[PDB]
Amino acid sequence: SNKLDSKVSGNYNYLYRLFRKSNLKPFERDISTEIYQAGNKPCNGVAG
Amino acid sequence: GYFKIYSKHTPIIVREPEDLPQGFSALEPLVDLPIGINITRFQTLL
């Protein structure tokens, strides 16, 4: 698929996940994660 | 991977409250359709 999908401009609509606490089951898919303020930081939006 | 459904109806003749009908009755499979669904809780529809 380097000659079909990857092309002159590239189809950048292929997203992938990196962080979840509930991992995948056999034949199961998470369609939308719920990312909230998991950290208990006092200053919201800290650097680093 | 999917949802299995078993059901059978019973003509009850015994008292309805404070009682479950004593006896044996196996439930035959009725429908089983391929839906890959994650299920944690459920709720009835009255």
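Numbering starts at 1 and runs along the chain as it is shown here.
Header entry for method reads electron microscopy, 2.8 Å.
Cβ atoms are placed via backbone N, Cα and C, with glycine included.
A natural variant is reported in Swiss-Prot for this position, B:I12 to V (Swiss-Prot position 210), and the note states: In strain: Omicron/BA.2.75. Quoted from Swiss-Prot, the note on natural variant B:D19 to G (Swiss-Prot position 215) is: In strain: Beta/B.1.351. One natural variant named in Swiss-Prot is B:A26 to V (Swiss-Prot position 222), and its note says In strain: 20A.EU1. Here the residue is the original one, while Swiss-Prot reports the published mutagenesis B:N38 to Q (Swiss-Prot position 234) with the comment Increased resistance to neutralizing antibodies.
Shown here: features listed in Swiss-Prot, placed on the structure.
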residue : record               : DSSP class
B:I12   : variant position     : coil
B:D19   : variant position     : coil
B:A26   : variant position     : coil
B:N38   : mutagenesis position : coil
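Ranked by Cα separation from B:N38 (mutagenesis position), the variant positions B:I12, B:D19, B:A26 are led by B:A26. Comparing local CB density within 10 A for the variant positions B:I12, B:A26, the maximum falls on B:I12. If you take the Cα of B:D19 (variant position) and the Cα of B:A26 (variant position), they are about 19 angstrom apart, rounded to a whole number.
Here B:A26 (variant position) is positioned 15 angstrom away from B:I12 (variant position), judged by their C-alpha atoms. Applying an under-8 Å Cβ distance to chain A, the recorded positions B:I12, B:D19, B:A26, B:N38 reduce to B:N38.
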